[PDB]
Structure formats: C-alpha cells, structure tokens
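Here the structure is laid out as structure tokens; the discussion comes afterwards.
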Amino acid sequence: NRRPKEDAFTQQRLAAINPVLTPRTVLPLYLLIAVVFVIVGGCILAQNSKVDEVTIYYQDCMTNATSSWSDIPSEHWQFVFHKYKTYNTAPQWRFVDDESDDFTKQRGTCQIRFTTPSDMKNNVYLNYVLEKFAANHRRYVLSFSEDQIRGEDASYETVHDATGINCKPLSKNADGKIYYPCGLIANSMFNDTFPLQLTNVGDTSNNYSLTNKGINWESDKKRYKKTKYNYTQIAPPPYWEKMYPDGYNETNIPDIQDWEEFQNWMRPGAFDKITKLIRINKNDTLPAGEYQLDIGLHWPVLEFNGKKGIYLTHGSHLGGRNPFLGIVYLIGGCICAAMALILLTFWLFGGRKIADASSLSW
Amino acid sequence: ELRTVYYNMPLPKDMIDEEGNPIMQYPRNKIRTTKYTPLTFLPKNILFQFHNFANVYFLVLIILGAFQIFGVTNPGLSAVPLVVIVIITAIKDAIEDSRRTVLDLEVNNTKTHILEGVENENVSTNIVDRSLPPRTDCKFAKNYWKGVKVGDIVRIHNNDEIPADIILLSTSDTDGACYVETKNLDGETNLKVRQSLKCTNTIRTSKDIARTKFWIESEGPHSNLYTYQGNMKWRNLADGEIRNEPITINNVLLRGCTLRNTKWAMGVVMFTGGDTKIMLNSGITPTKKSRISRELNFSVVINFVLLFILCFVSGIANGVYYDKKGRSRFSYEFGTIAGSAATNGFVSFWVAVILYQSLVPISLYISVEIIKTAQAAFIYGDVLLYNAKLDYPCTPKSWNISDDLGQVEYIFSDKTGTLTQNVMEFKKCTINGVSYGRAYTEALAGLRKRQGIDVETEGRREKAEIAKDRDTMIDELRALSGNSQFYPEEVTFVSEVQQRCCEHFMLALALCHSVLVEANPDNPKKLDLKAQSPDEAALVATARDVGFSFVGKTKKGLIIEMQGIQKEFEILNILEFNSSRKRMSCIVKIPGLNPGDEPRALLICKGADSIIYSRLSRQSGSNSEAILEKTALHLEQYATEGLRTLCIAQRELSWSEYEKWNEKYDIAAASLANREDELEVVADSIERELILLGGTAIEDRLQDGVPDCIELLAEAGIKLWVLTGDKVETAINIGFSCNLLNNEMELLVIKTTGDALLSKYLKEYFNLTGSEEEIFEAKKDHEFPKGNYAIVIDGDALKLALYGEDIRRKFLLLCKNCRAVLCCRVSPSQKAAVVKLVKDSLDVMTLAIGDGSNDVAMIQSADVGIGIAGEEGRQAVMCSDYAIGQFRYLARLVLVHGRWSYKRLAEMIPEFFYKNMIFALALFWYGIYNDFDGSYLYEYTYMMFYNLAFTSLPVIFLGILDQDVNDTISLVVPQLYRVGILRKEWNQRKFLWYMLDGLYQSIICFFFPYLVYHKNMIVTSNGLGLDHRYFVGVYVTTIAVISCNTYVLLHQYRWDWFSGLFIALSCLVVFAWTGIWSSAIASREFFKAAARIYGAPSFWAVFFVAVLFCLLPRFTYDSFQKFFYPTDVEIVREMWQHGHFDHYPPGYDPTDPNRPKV
Ligand SMILES: CCCCCCCCCCCCCCCCCC(=O)O[C@H](COC(=O)CCCCCCCCCCCCCCC)COP(=O)(O)OCC[N+](C)(C)C
Ligand SMILES: CCCCCCCCCCCCCCCCCC(=O)O[C@H](COC(=O)CCCCCCCCCCCCCCC)COP(=O)(O)OCC[N+](C)(C)C
Ligand SMILES: *[C@@H]1O[C@H](CO)[C@@H](O[C@@H]2O[C@H](CO)[C@@H](O[C@@H]3O[C@H](CO)[C@@H](O)[C@H](O)[C@@H]3O)[C@H](O)[C@H]2NC(C)=O)[C@H](O)[C@H]1NC(C)=O
Ligand code: BEF
Ligand SMILES: [Mg+2]
C-alpha cells in the first residue's frame, strides 16, 4: 500500500513541552534573573572599582613641557586610585630636545614623572594609548602581506596583488626592493621608544624593570615567523627609513617573531581609541613610588590633533577599569525586578481567569 | 473557427501546406496540467523566483561586484550563494512539476481503441459501402489516449473514460443510444442519453467503418458544455447527392464522460487536447504564489528602504569625513592629496551597499522554500489524510501554498462527488399515509440539545436491517442482496388494506421504471440493474429486496418475481421520464377474471410530489383525500432530512376508455408529431385523476464526514458556498442533509423567469438585509453571517448576476450576508467566476474544493485548489494544489495543517528579518567608529556562516515544526482558525515591530561590546589585546546568534526535542566554528580568536547581559500580552495545560464516523 510511515516524526508527534507563560512561571523568572544580575552587577563593580589606572597624555610634550620639571596640565592626565579618591598630585614632565635627531616634528625625550600612591600588583601593563589615530579605515586594515607575516620570502605579486589583504599602496620602493613589513599597517607602526624600565625617582638600584617580552600572545609566534628574504630582496617601509637609515644589512632585519611590538601593532585597533601593550612586568610588583618614563618621541600625532599617551595599569579579569558591565548588569537586574513589579501589580488589580477570555464564547 | 473533419476521405485542395499536408494543426490529445512545459521551465521559473524583490537585489549586488570601485574580494564566488539558491529552488520546482507529469503520462497512457484506418489529419514529424472489399487489418487496436487525433474513429468500450470530444457514430444498443456518467463534466448524478447519428447507426464492426466515407463541417471549440453544432455530410452511394445530418450536443460524447451501460460506442474524435470543452474550461495550472509570500515583497521593500537610509547615512557621513582636515589618514594613510574630494561620498554610499548587503539576506527565499516544501512533505506524510479505500495520502501538488490554507474564508465546494458519495439509497417511503423506513441520516442536526450517545440508533437500525432480512427471507432467486439492501424497515410484516397497499406499492416500484437487467458475469444467476437514474436503480433494488424482483423483460412486458414466483406483466404504454415532464408513467394490463372478456388496465404515475399532488383525484368517495395530508406531511419530513422525494399514483382504467386514450396516443405517435407537444398532452389527459399510492425517499449519500466537516468549517468562520453543475432542488436536498439549509431558513431564490428583474429582488432581499450596495464596509466584516437566509441562484440568473460591476456588487453583498450559498446548474466558467468575484471584490482567501472537470476552473481560480481523489484518474486531482481522498479530510487539511502553516510562516518571516538585522546592523553601528569608511566588523567566515550555519535552522525548524496547539485541538476548537481569516498573525505592522526589535537588539549587540572596549580597549584578563575589529565582531556575533536563536525559541509554541536540539547545536556551532577555524594559521588575522576571546572573561560578561537586554523588551511585552490581552490560542493552550483536551485521543478526528466516543 502507499500508506505514509507512522513514526511520530512524520506524523508530527514529537515529544514537546508546549510552554505557557503563566504569571506563576514568569514573574519568579524575572525575580531570579533580577537577583543574579544585581549580584553579578554588584560583584563586577566591586572588582572594577579596585582597578587602578594611570593615563598620561604626552602629545604636547615638545611644546608644553620645558627643560625643567613642570606639572602636566590637568587636561592630560587621569589618575584613578581607589584607596585615594581625591588624588591630585600632578605628574611632571620635561623635554630633552635632541637637536641631532633632525626630525623636529616629534623628536627628543619626554621624561614623565608620575607618582602612584598605591602599589600595582604583579602584572603591570604599560600600554600606549592613541586617540584619534584611525586604524580602522578600510584601506588601512587590509594593508599587509599575510605571506610575509608567515615568514615567507614572498614575491612582488603576492604582496601587492593578493586579493583580500595586500600591501597595496606600499608594496615596493622606487628601486623595486619590496618593503619587508609592507603595507600601511606595518609602515605606520607606532615608533616611540619606550624604556625597558621605570626609573625610580628618588631611589637607587630599585628601578622597576619592564620588558617587551610577553607583550603579544605567545601563540602569534605560530603565525609570525622569521623572514626568508636575502636582505637583497627587501627594504624597510618608508616611515621606517629613519630606524634603518641604510636599508637592511645582513644582520639588522627584524625577526618579527621575536618582535612583539610589531605584532601588537599589526593587530589594528577596532575603535578610535587604541590601546596596545608595549611593556609588561610579570615578575615583580610596582610599589607606591615616584617613577619616570623616558619616552623617545618619534611618533607625530599633533598634525591630526590626536592624543598620544601612556596607560599604566594592572587590569582586572574583565580587563581595564570600565564601569559598563557592572552598571549594566545592575540596570538589567533593576529592570527585571521593576517589570516583575509592574506585571505582578497589574495582575492583582487586573488579572483574569485562566480559562475563559476567549472571543468565541462571549 | 469552423473546422471540417474529413474521415476516410482525402482532404480537399485546401492542403497547400507541404512537409505535412493538413493546415489546421490540431492539438495532441494530451492533458498538460503542469506548471511548466520543459521548453520554458527554466525561463518561467527564474522569472517566478525573480518576482521576489530581494532576488532582484542579490542579482544587483553581483553586477555591482564586477566593479573594482566596490573592492569586493573574489566577486565571482559571491554569486555562488545566489546561483545555488536559484538552482535549488528550481530543482524543487522541477521535481514538484514532474509529479504532475507522471499523472499526465498516466492519463495520456490510458489505452483507448483507435481504428487502424489511415487518418488525413496527421502531422509528418446508406453511408457504409458494401461494394468495397472488407480488407484485413482495420481492427480497433488498443492505442494510446495521447495518440488520439482529430478525425479518428474510436470504439469506446463499456465503463471507460472518453478520450476526447467524440461525436457518436454508433453504439452497441440498437437505435444507437448511449449513456454517459457526466459527473465529471456536470454534477449530474444521472446518465445522459446520447444518440448516435441516424446515418451511421447501422455501422457495427471495424469492417463497416473502414468502408464508410464522410466528413463533418463543424463549429469551433467553444467551452459551453451544453451546445454543439456540426454537420455530418456524406456522399450517397450509387447517387451523386450530398446528404446532411445535423449534429448537436445529444450526439456528442464529451471528454469528461464515461461510457455507461453500453457495450461499445463508436465515434469520430472531434476536438482533442486543449480544444476539448473539458479543457477550454481549464487553464494552465497557475504558479500560485502564497498571500504571505506576496506580501513579503513589501516587507522586503521596507528593508531596502532601511538599507537605503543607512547607506545614505554612511554615504553622507563618510564624504563629510574625507573633506575634514586634521585627520590621521593624511599622515599614516597615503591619502596625502588634501584635494580631489568635494563630495565623494558617492563611492562610500556604494561601499556601504556591499557592507550592509546582508541586511536583506540571501537565505530568505531558500528558508521559506525549505519551509513550504517540508510543510508539503508533512501533509503528504500523515495518515489521517490517507484514504485507505483509495490507497491515497493527501498529495500536495503545489508545494508552496500551505499557508494559503490557513487564511481561507470562502470554500467554494462542488456538490456532486465532492459532497456526495455518488450512492443513492432508498431509505424511506410512504404507503397509504404510513411512514416506512428507519434512517439515521440527519437526526444529528440536534447537537444543541441531545447527545452523541446515539451511536445506539446506528446499532438499532442495523439490528432492524437484519431482522428485516430474516423476515423477508423468502426464496427469491435473484434477491442475492443481503449486503446491497439499504432499506431497514422492520415493518415488512402483515400488521389488511395496508398490507395490500404495501404489496402494491412495491409492485408499482418494480413495474414503473426504465431500469434494465443484464446478467452479471460473476454469479450469472444474479442479475444487476442497469438504470439511467440511480434513483430508479435504488427504487427497483428495494422492490427486489422486499419481494418484488424485477428479473427480466419481454417483447410483451416485464417479468416480476413476485415473492418467489414470477409473473409476467403486460406493459401497455410507457410514458417516459423527461426533464420538463418531471414524472414517468407506466400502464400495465390487469388480467381477466371473467372468461371471454378483454380486461382492464392500470396507469401508474411516478414523479415529483408537487406536480403529482396537482394531478390527483378530487371526485372520490373513498379515502383518496384522507391520506393526502399524511403523505404530504411525510414528504415534508423527508425533504427536511434531505431526501429525494417522489410520488406513486395510479388510476385503474377501464378497457375501453383506455382504448380511447391508447387510440389518441397512437394518433400522436404514428404521425410526425413527436417534436410537437401533443404527445405530451395526450399523456396529460390520462394523468389527471390519480389515486395516490404514496411517496418514496432516497438518500443522495454524502461522503462520510461531510456535515460534521462543514460544521467545523463554519465554526472556524469559513463560509461554504456550494457551486454545482446540477439542478436546484437536487442541491437543496444535499443542502438540508449537509445541515447547510436549516428548515427555519428563508431560502432566497433568485429565479429569473424569462432583465432588471434580478436587481429588484436583489434590492428586495436588501430591505430584510437593511443595506443597499456598500461593500467597502463589507470587507471589514469577517464573521459568519447571522440571519437564516440561504441564497439559491439558478446558474442562468447568475449569468446575469455577474454581468456588470453594479449587479456584481449587490449580488456579492447578499451572498456575503447569507449563511448558505447555493449556485446550482452552474457552468465551469461561472463557478470560477464566483470565486473570481469573491476573491477580487473582497480581499479574501478562497478554497474551491471539487472533484471533476467542472471544478477545475474553480480550483485553478482560487487561492488553494483541492481535488477529491477517486478510483479513476481525475482532472480535479491533477489540476489542484492538494488532493484528498475524501471531502472530510478538508477539516484536517485546513484546520490543522493550513492553520499551522499559516501561523508557522507568519511568525517565521518576522523572526527571520529580526534574525538578520540583529547582525547586519552592527556593520552599520561600527561605522560610527570607523567614520563609516567601510571596514568589516566581522571576520569573513562569520558573515558566510551567520545565515548559513549559526542561525539558519531554528527559524527553519519553526517554520516547519511549530504547532500552536495539537492536531486534535485544532479540530476540537475550529475558532482558532479565525486569526488567519482576520489575518491577525501576519501584518506589516507585526513585521515593523520585529524590525524595531531587530533595530533595538543590534544596538545591544554592538554597543554592549563597544562599551566594554570604549574606555581603554583592554578587555582581556592578561592584558594582551583583543582589540582587532574581528575580535569585537566575535563578541557581537555571539550575542547575535544566541539572542537570535533563543528569540526564535521563545516565540515557538511546542518546544520539541527536535527543534530544541537544533536550536542548541545552532547556538553551539558558533562556538565550535571559531574554535576550529581560529586554531588554523589560515584564519590570518583571526588566528587564535576562540582561545583568546572565549578565554577572556569579558566575553562571558558581555554575553549574558546583552542577551538579557536583547530578549527582555520583547519577553516583557509577551508576558504583558499573555496575562492581560491574550489571543484565543494563548487561552486554548492554557486550557490544554489544565487538561480540557486530554480526554481526546491522539489523532482525534471529529469528521471520522468511526471515531471513539469522547
Ligand atoms: C542540477 C541537476 C541536479 C539533479 C538533481 C539533484 C538532486 C535533487 C534531489 C534528489 C531527488 C529528490 C527527489 C524527491 C522526490 C519526492 C517526491 C515525493 O515525495 O512525491 C510527492 C509527495 O510529496 C509531496 O507532495 C510533498 C512535497 C515533496 C517533499 C520532498 C521534496 C524533495 C524535492 C525538493 C527538494 C530538492 C532539493 C535538492 C537540492 C540539491 C508527490 O506524490 P506522488 O503521489 O507523485 O508520489 C508517488 C511516489 N511513488 C512513485 C513511489 C509511488
Ligand atoms: C546549530 C547547528 C548548525 C549545524 C550546521 C548547519 C549547516 C547546514 C545548514 C543547512 C541549510 C539551511 C539554510 C538554508 C540555506 C541557506 C544558504 C545561504 O544563503 O547561505 C549563505 C552562504 O552560502 C554559502 O556560503 C554557500 C552557499 C550554500 C548554499 C546552501 C543551500 C542549502 C540547501 C539545503 C536544502 C535542504 C535543507 C533541508 C532542511 C533544513 C548565507 O549567506 P549570508 O547571508 O550569511 O552571507 C552574508 C555575507 N555577505 C554579506 C558577504 C554576502
Ligand atoms: C617613526 O619615525 C619616523 C621618523 O622619525 C616618522 O616620520 C616619518 O619620517 C619619514 C622619513 O623620516 C618622513 O618622510 C619624509 O617626508 C618628508 C616631508 O614629508 C619628505 O620630504 C621626505 O622625502 C620623506 O619622504 C615622513 O613624513 C614621516 N612621517 C610622519 C607621519 O611624520 C614616522 O612617522 C614614525 N612613525 C611611524 C613609523 O609610525
Ligand atoms: F461531480 Be463533481 F464536479 F464534484
Ligand atoms: Mg458538481
């Protein structure tokens, strides 16, 4: 016979819950989600308020900082210390000129003396912050060679004519030696020479050491690989010509596997603020002290009125000080209780039988 | 166009066409019934898919992939999603259409008999002559129905369908008469006498017809079933004179008809293929886009308007960025030309169209195509729509309109064979004012007061059937009927003048008829009744069962086995039944009691009650006037039960006054006064004073669940309009037995009598309906109408009530106000025209169920079209969208599957556009932060896999498997069907609120991850950096997929394990994909996203607060809806939770007669 197969799937008789949203099931569900999210919101804000951060903008250090120590204008620095809420002891900055640097747009050394009144714990992250540097335009974020990130001695057509991601405005120079970290992302790599320590101002042989190791993920060394170009095949990018004044020698070619500041730069920031790790110390903790950052100024930001800064923090597990997750778990927790309140009171002062509001039998 | 069929004769000089001599090029005798002939399958189907507006859009995205200005990576591979979707939709529409071709190939291979004589209408790539030798190899060979041609002699044997339009040459019956079951072409339950032409009546064998030369000068194909004009012309033999015999519609076998009660019927094939009247009423099977599917384009257009707004926002906001001054792109990007940009946001408008192109999603039409195919696959696969008696499941033949079945407001049912079972049963009679017959036909009108504990009277009548069969068990040699006896009256006893009347009533039923007797081949001692009307087949079979077996016929008269012993009755005259007579008389010769005297005679009149009660005797002394009140009281009782009534009347005539009548009958007979009505008026003189024997009642048997189904369709708010090709009082009998017509009703007959007649009582019944014409007010009202008015229109008055715009409007308005609408004697064109009247002038969903070819226009014209399957191969089954085996399966098809398929897709399509724009709008909201420059938030595999793998199946397993209530509760509560009649579940209003909820939740989907990055861009526990835009797009995607699928889950009634698993795996493939892909070096910027982002606790902290904020404003509104303004199905589910429906069995079927008691 023809007789379709009867097996509770083809008969559309699968086992099923058929959920009916009575106020006996939904109003305690709101209160339960309201209870968790004021607790998760209370415990996120509590841990977030302990996140101490030092943000010092130094884009104006060639201009507004003298050769002497002057307090930075309060426009530039933001200090958050939860043990010291009314903390206003301003950081200092001075500018050593370096007339041999011959660049004059961003040269010299911005020495920055901040005073953290509370110690940061074991991981101490020195981040540089870039504001208004737009690393998220569509030509910018596609401009590199993935062959050359992967350590390949890639030809001209694989760095320039690669279909998604190519080094398109910056493939090769005038004499045809291709740029080894080609593309706009590698070219515009944030120079500024950050030190390998914080100099403890007012203490001898207790300089808080920093390191450029442990700066990217360890796993990017699977993707970032040592290059296979001869030194005859490659040139530095055009804005790296001051780092390598003579092109690439037999020994000066940067192994981008070890060079993590490149690897952090080559991850373009999603948004208009850009925070990239440049110096970490995973070994020791940073005491309550007055410390000094000598930044070799090489990265111009003022011609686009952008900011350029230092972000010295020990984050939380949620990363950084940001009140959003704590506030908005509270808001969603206070909203689920407010609407457990509105719907319960409307169910008492209205409310109906669960059997006959049907339009047919009126 | 006048065509001239030549037979056995070369064509005249009008054959100038070479490479094939005949010019007129007749159609092959094939039924097409398929949506696409394969020469234009692929052109028509691509246009059908590109009548959808989003497909036009996707094709434009591909054409604008070829420009390098847009910068699209591998534009040619971007056409692969549209190309496979157009092909997978075309293959599904080819397999759908090929299932129609296998029924075209069955009908075209149905093996008629075609004469093997050479036919001069072939393509390249004294009428019988006795002097010609009877050559070999002219036999009527079994050739194919597809191989029938115009000009082809076809011997149609007994009991097979007629392959084309055939003008009879001969039948096996002498005097060349034929019989045809025209319930395919009409709703006529009777057989039609077709006459062979008197010229060709003497043709008998294939040797005779091969030596016969003629031609037929005929009129063209003209679609009117009750008209034919042709002129058969043939050369006289041994005399050069051309003779003429006119051909009309009682000399034509039309293609729906089946040859009945005749051994063979030889005829010339006149029209073939699409020329046949059966097919001029049909059209090509329309492609039939669903109403939700048609209004999806205005939903698609709103998304284009939103798409145009956002690309316009991004086009102007980017072109404003490029002529800013202090921007880092001057130094670090090499856009070192400050000039060359005045307003070049025109490129960034069009970059944004590619950036936001998934705001109108490629997986839309292929989602709804998978939905509708699988909704067709589940209708085919359930067994409560399976007819075991035919071995036939419900066959969805249009695989895209299951949701049309959920909004249906007007069912334009046929009656005969659709409502009826084509069985006529003698259920009741009256003899001498005494009601006989126990039938439980329509005592179930009373479901208002008394119970369904009356399964007992089915058993009570059944014991009375057996007790009657034991009581009537006298040895009657041809009353083999123990099973074909359908008159249970235990009062066959002798309480007598009543017993003498009960013997003589059934004697008149065995005498007065035109029923023949043929020997059955299986049990040749049992002989079965070959009747024209199955009324009389039921009358003679019930006389056969109660003793008075009509067993044979002689040249003298009839032989009636009268209670075991045979008696010859000498029939003096038969006054034949006629359409205008509405009666039939029979004169028998009463034998002699005194020797040497020629004895008397007995007229017996049978016919309609109202015109036999006119012709009764008033000059009496006996009880001839005493019983007229009782028999009329019962024939009123019988018709309210929906039974065909009749009356038997007699007058015992004297031997000479009959002989004066029989002489005056022979005056009109021997003269050429047959066309004159004197032969009727001579019959009128003897039928004036009649003694009323009593009446009969015949159940025109409905199909099994017909009055229960129509009650469920009326409780659903659907209004059944019966549209029939047969008579008015026939469809009133079916109307009462169906509970359509309801004795308290005022039946509003239109009844033209002869042209503004019709409008005045259209206006007159429009004062008891206190309204004139206003139909814009009417299409606001979708309630089932209240006043007990039934409208009955003759078909011929409906030709005038559908002529112009003004009378169509008041005729529509009255029919909309009447509870029962019966359009009788309606041609196939006007049944379709009534649907096209209602479907256009009101904005309503129309059904039109029917079996037969007179319904095929109606079925093709409506929004669904249902065929009712039978033993034969039916055009209404082939030409339809669904095909059920019984009528009562319509309640399971409309109230369960349609009402599901409506609500499944009405929720799915807003859920789908919600689903897409919760993701595609973060490509917009990231534009605020990249200056609308056009960089992608999302890694490229996420953009492929969002609508393909991450969220595709939960919407798909809502559109296929969601049930608001059970399949039983869909039938217990038919009023849940009213939200689709009121069109409540699919609105552009509901759609705009899903867009506004999709707008909102994508603000949550982007900005909740933006607001964890925005402050200091460190979101990782170890500070190492997740600030790639693709990593932020893992945050956004994962909120998007989980708050898509749980939104789809929370709007799914009936959380089953199959959908809830594939919602969970959907939710877990977005974690599984980026775990797998972002462990490979080919991820290429994305390389360890899942190790880094899923190991970052900020991801898990954004994830649960943003899924809250996405789902909560809709989940609040639903909780505020379902507590305070609940829909009816939200309350019926609450009762189902409480167990108002758990005493019903699984698969409860209210139209099933063999259902358990609840
Ligand atoms: C580019 C060239 C590609 C060539 C083809 C590639 C592969 C295509 C897919 C494989 C072929 C699938 C064929 C499915 C046929 C289903 C037909 C069916 O269910 O019948 C239907 C009944 O089912 C229905 O009406 C419900 C709707 C059909 C549900 C299944 C549809 C499957 C085909 C459409 C989707 C295909 C998509 C393919 C994409 C690659 C007709 O009834 P019937 O009385 O004619 O059936 C008689 C059956 N026999 C003959 C056994 C008595
Ligand atoms: C949680 C568990 C999930 C498990 C995985 C499920 C995988 C299988 C899913 C079955 C198919 C269900 C969905 C119907 C087909 C959708 C096809 C489709 O449109 O896929 C596209 C992508 O398509 C491709 O990449 C290649 C083409 C694949 C086409 C697949 C057709 C499948 C037909 C299946 C027929 C039988 C189905 C049976 C019942 C479910 C979605 O595109 P988008 O809108 O996401 O892309 C936007 C990106 N830009 C902006 C650049 C354009
Ligand atoms: C890292 O350091 C370099 C130098 O300290 C930064 O400046 C870039 O330096 C190059 C060459 O030193 C400049 O190119 C020169 O431009 C002048 C005038 O524009 C032209 O006449 C010369 O022929 C040469 O092409 C370039 O202007 C300058 N770039 C900027 C934005 O100032 C570099 O920017 C630093 N930052 C990186 C690599 O991100
Ligand atoms: F005999 Be039908 F057209 F239901
Ligand atoms: Mg009919």
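Note that chain B carries Swiss-Prot numbering, so the residues on display, from first to last, are 166-290, 379-748, 761-1019, 1034-1437.
Cβ atoms here come from the backbone N, Cα and C positions, even for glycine.
For the mutagenesis result B:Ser243 to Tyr, the note given in Swiss-Prot is Increases phosphatidylcholine and phosphatidylserine uptake. According to DSSP, B:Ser243 (mutagenesis position) sits within a helical segment.
Packing around B:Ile545 (mutagenesis position) is summarised by its Cβ count: 25 other Cβ atoms lie within 10 angstroms of its Cβ, all protein chains included. For the published mutagenesis B:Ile545 to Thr, Swiss-Prot gives the following note: Decreases phosphatidylcholine and phosphatidylehtanolamine uptake.
For B:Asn550 (mutagenesis position), the same-chain residues that are 6 or more apart in sequence and have a Cβ closer than 8 Å to its Cβ are B:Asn217, B:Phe218. For B:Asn550 to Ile, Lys, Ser or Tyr, Swiss-Prot lists a mutagenesis experiment annotated as follows: Increases phosphatidylserine uptake.
For the mutagenesis of B:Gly568 to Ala, Swiss-Prot gives this note: Decreases phosphatidylcholine, phosphatidylserine and phosphatidylethanolamine uptake. The structure shown keeps the original residue. B:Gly568 (mutagenesis position) falls within a helical segment according to DSSP. Every protein chain shown contributes to the tally, and the Cβ of B:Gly568 (mutagenesis position) ends up with 23 other Cβ atoms within 10 Å.
Long-range neighbours of B:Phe587 (mutagenesis position) (same chain, six or more residues apart, CB within less than 8 Å of its CB): none. Looking at Swiss-Prot, you'll find the mutagenesis B:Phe587 to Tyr or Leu noted as follows: Decreases phosphatidylcholine uptake, but not phosphatidylethanolamine uptake.
Record note (Swiss-Prot) on the mutagenesis of B:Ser611 to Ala: Increases glucosylceramide, phosphatidylethanolamine, and phosphatidylcholine uptake. Taking a C-beta cut-off of under 8 Å and a sequence gap of six or more, B:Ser611 (mutagenesis position) has these contacts in its own chain: B:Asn1195, B:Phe1198, B:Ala1199, B:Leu1202, B:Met1222, B:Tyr1225, B:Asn1226.
If you take the C-beta of B:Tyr618 (mutagenesis position) and look for same-chain residues 6 or more apart in sequence within under 8 angstroms, you find B:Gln214, B:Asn217, B:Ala219, B:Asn220, B:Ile250, B:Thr254. The annotation that Swiss-Prot gives for the mutagenesis experiment B:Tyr618 to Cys reads: Decreases phosphatidylcholine and phosphatidylethanolamine uptake.
All protein chains considered, the CB of B:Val621 (mutagenesis position) has 25 other CB atoms within 10 Å. The DSSP secondary structure for B:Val621 (mutagenesis position) is helix. According to Swiss-Prot, the mutagenesis experiment B:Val621 to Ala carries the annotation: Decreases phosphatidylcholine and phosphatidylethanolamine uptake, and increases phosphatidylserine uptake.
Counting only same-chain residues six or more apart in sequence, the Cβ atoms lying under 8 angstroms from the Cβ of B:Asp667 (mutagenesis position) belong to B:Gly440, B:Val987, B:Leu988, B:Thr989, B:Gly990, B:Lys1110, B:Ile1128, B:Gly1129, B:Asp1130, B:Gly1131, B:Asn1133, B:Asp1134, B:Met1137. According to Swiss-Prot, the mutagenesis experiment B:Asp667 to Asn or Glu carries the annotation: Decreases interaction with LEM3.
In the three-state DSSP assignment, the secondary structure recorded for B:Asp667 (mutagenesis position) is coil. The feature active site, 4-aspartylphosphate intermediate is assigned by Swiss-Prot to B:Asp667.
Within 10 Å of the C-beta of B:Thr669 (Mg(2+) binding site) there are 27 other C-beta atoms, taking all protein chains into account. The Mg(2+) binding site annotation in Swiss-Prot covers B:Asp667, B:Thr669, B:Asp1130, B:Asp1134.
Swiss-Prot lists B:667-669, B:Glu801, B:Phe842, B:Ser844, B:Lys847, B:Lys871, B:909-910, B:989-991, B:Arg1104, B:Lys1110, B:1133-1134 with the feature ATP binding site. Its Cβ placed at the centre, B:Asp1134 (Mg(2+) binding site) has 38 other Cβ atoms within 10 Å. Annotation note: B:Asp1134 (Mg(2+) binding site) sits in a helical segment as assigned by DSSP.
When secondary structure is read from DSSP and collapsed to three states, B:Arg1393 (1,2-diacyl-sn-glycero-3-phospho-L-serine binding site) falls in the helix class. Residue environment of B:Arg1393 (1,2-diacyl-sn-glycero-3-phospho-L-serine binding site) contains 19 other Cβ atoms, counted within 10 Å of its Cβ in all protein chains. Marked as 1,2-diacyl-sn-glycero-3-phospho-L-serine binding site by Swiss-Prot: B:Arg1393.
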Candidates from B:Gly568, B:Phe587, B:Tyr618, B:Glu801, B:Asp1130, B:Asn1133 close to chain A, where recorded positions are judged by Cβ under 8 Å: B:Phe587
Contacting recorded positions for ligand 5, chosen from B:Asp667, B:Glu801, B:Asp1130 when the Cβ sits under 6 angstroms of any of its atoms: B:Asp667
Secondary structure at B:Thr910 (ATP binding site), reduced by DSSP to three states: strand
Of B:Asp667, B:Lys847, B:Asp1130, recorded positions neighbouring ligand 4, Cβ under 6 A: B:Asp667, B:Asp1130
Anchor-to-anchor CA distance, Å, B:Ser748 and B:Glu761 (intervening 12 residues not built): 8
List of residues, in chain order, with Cβ under 8 A from that of B:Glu801 (ATP binding site) and at least 6 apart: B:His778, B:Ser779, B:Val780
List of residues, in chain order, with Cβ under 8 A from that of B:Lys847 (ATP binding site) and at least 6 apart: B:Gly872, B:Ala873, B:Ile876
C-alpha spacing of B:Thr910 (ATP binding site) relative to B:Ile545 (mutagenesis position), in angstrom: 47
Fewest-neighbour residue among binding-site residues, criterion Cβ within 10 Å, set B:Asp991, B:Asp1130: B:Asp991
Candidate with the highest Cβ count within 10 Å, taken from the recorded positions B:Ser243, B:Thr910, B:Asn1133: B:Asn1133
Where the model skips 88 residues between B:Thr290 and B:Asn379, distance between their Cα atoms in Å: 37
Residues flanking the Mg(2+) site, with Cβ no more than 8 Å from the Cβ centroid of B:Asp667, B:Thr669, B:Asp1130, B:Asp1134 and excluding those residues themselves: B:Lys436, B:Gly440, B:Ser666, B:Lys668, B:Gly670, B:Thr671, B:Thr989, B:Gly990, B:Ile1128, B:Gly1129, B:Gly1131, B:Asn1133, B:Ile1147, B:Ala1155
